[PDB]
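Student: So that we are looking at the same thing, I have put the structure below in structure tokens.
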Amino acid sequence: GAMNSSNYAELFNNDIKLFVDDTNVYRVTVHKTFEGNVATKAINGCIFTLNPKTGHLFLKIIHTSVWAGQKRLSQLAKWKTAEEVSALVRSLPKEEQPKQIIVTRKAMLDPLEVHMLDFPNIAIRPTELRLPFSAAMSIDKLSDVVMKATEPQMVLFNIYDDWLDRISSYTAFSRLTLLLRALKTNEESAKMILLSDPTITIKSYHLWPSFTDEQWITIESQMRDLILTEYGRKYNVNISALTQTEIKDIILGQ
Amino acid sequence: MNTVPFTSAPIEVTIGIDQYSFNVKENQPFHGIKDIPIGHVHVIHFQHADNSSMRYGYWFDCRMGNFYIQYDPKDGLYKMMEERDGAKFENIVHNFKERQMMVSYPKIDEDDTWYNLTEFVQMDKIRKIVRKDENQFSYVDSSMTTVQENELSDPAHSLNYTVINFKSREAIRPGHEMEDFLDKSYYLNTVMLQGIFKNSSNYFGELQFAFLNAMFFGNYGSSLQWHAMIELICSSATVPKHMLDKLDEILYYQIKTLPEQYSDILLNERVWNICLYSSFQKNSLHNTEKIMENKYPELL
Ligand SMILES: CCCS(=O)(=O)Nc1cc(N)c(F)cc1F
Ligand SMILES: CCCS(=O)(=O)Nc1cc(N)c(F)cc1F
Ligand SMILES: CCCS(=O)(=O)Nc1cc(N)c(F)cc1F
């Protein structure tokens with residue numbers, strides 16, 4: 001059934017699974033018309049399809065041309081997401097096909113189940129986790145490839161860079177969710193923490209800076225404080241009075 | 001006007017004949033039901049006074065043979081049986097009528113209720129849903145499962161309703177996933193009407209039969225089938241005008257007849273709300289919407 005805190009280790013077992021996040025598929029700027037009415041202008045989006053065990057990201061770029069002359073775009077966006085995920089599964093060799101697909105939003109369940117009727121053995125599951133995958137478009141290299149696209153395109157990344165050489169997929173996923181949670185809560189501050197030190201660069205074939213193990217501890221601490229600092233600024237709470245059990249819970253709680 | 005005699009009534013039982021019912025006491029001199037209108041299917045049904053889970057009955061058509069009821073003390077139920085000797089049957093019925101030991105099918109002359117509930121229901125279609133080819137009448141009870149229910153156990157004692165599944169390959173053409181899921185017109189018109197039922201009369205026949213099994217036996221799988229067949233029409237943007245007008249009449253009489261006190265178990269909130277207020281046909285069921293709003297406004 002539903003993926004939650006109880007069944008969290010299941011993400012890092014040896015059954016192939018993908019997360020699908022459709023938050024950034026349909027993206028608009030809202031603006032005034034000359035007549036003082038309101039109109040939307042679509043911009044390029046993306047489907048965020050992630051193997052949490054390997055870090056393999058299947059970033060399907062959604063070009064604004066997809067929407068031309070279509071109606072009910074927020075509803076079409078779910079069905080186009082399900083169509084592209086289905087096309088991706090059919091493109092993979094049998095031994096690479098996922099055994100489960102976890103959708104970050106419950107509205108994706110019916111569209112994906114209907115597109116995957118050909119795959120009765122693939123379980124389509126919701127999650128109770130509030131995952132910060134919407135902040136994918138705060139990763140500069142992912143934002144850059146989406147915005148420059150002139151046509152529909154699939155681009156493949158490893159969202160963990162080379163981290164799995166040194167840490168487990170459990171830890172890699174925790175680091176990824178903490179970074180994305182921070183980018184989602186205060187993008188400018190998160191980016192400032194990651195890119196402050198000119199000596200630490202991002203390899204051409206990476207998304208994140210080349211932090212040593214010790215530097216990752218400092219970074220992760222600075223990200224936790226940012227999330228705490230913003231939860232304090234948001235709710236008008238003195239974050240000085242907070243205990244370590246109080247702090248732990250508000251980050252997970254999120 | 002035809003007659004379903006009884007051998008006796010050895011156990012106290014509520015006897016239903018179509019929408020009517022009466023209490024018979026243990027060993028009361030009851031010898032059956034006379035003046036049953038020719039031209040319609042009928043259902044005789046039973047609920048034992050000492051055990052209310054014993055709820056069961058027989059669909060029959062008096063044009064198809066001479067039927068009587070006899071209690072079987074081994075199997076502990078009232079059984080329908082066919083008498084093939086015409087002259088014997090007529091002689092038995094004549095005796096019971098002369099001694100006035102039969103209740104009269106109590107049809108009000110103005111009253112089209114039973115016609116309106118069974119307009120499309122045919123015995124030959126019932127016998128394909130309920131398979132027991134050695135009998136001309138069909139046994140149903142409260143616990144019989146549907147073929148669909150048995151997929152999600154005994155196959156000989158099942159209700160063979162047409163399987164309807166909105167998230168099935170039958171319902172969804174490859175390449176038309178969103179179209180076919182949001183507008184069920186393809187599934188209704190090509191797969192079900194043209195493909196399986198051949199015409200709207202057979203579709204309405206099965207819908208009316210499902211309703212009646214739900215109401216008379218509290219058969220849960222029949223209730224699921226009745227709602228699935230309603231939702232398939234209401235979820236289709238393209239339905240022939242005659243079918244919508246007829247559906248409105250069918251549902252009106254079903255909702256009219258439903259005992260007020262069973263509404264909570266026999267009506268699905270989600271389906272009715274969707275069908276009357278959200279669906280393509282939300283403005284097409286005037287009679288049904290008015291009786292539902294006036295009789296069951298809590299459900300909505
Ligand atoms: C050749 C894939 C390079 S990668 O983007 O760095 N990693 C990767 C990414 C995806 N999506 C994959 F299926 C397999 C991979 F190895
Ligand atoms: C899922 C984010 C993991 S984390 O960066 O280690 N956050 C975290 C940090 C601390 N100190 C803790 F006690 C519990 C936590 F979950
Ligand atoms: C008195 C003899 C008939 S009986 O045993 O009561 N029951 C009965 C028996 C037969 N065969 C019938 F066609 C109709 C009946 F009512």
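Numbers run from 1 along the shown chain.
Quick check of the header: X-ray crystallography, 1.5 Å.
Quick reminder: no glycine exception, Cβ is built from N, Cα and C everywhere.
Checked Swiss-Prot, it gives:
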MUTAGEN   B:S236 to D or E (Swiss-Prot position 253)  Disrupts interaction with PRP8
MUTAGEN   B:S236 to A (Swiss-Prot position 253)  No effect on interaction with PRP8
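How buried are these features, and what lies next to them?
Tutor: Taking a C-beta cut-off of under 8 angstroms and a sequence separation of 6 or more, B:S236 (mutagenesis position) has the following same-chain neighbours: B:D183, B:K184, B:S185, B:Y187, B:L188, B:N189, B:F280, B:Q281. DSSP assigns B:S236 (mutagenesis position) to coil in the three-state reduction, placing it in neither a helix nor a strand.
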Student: For the deposited coordinates, which leave 4 residues unmodelled after B:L152 and before B:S153, what is the C-alpha to C-alpha distance in angstrom?
Tutor: 10
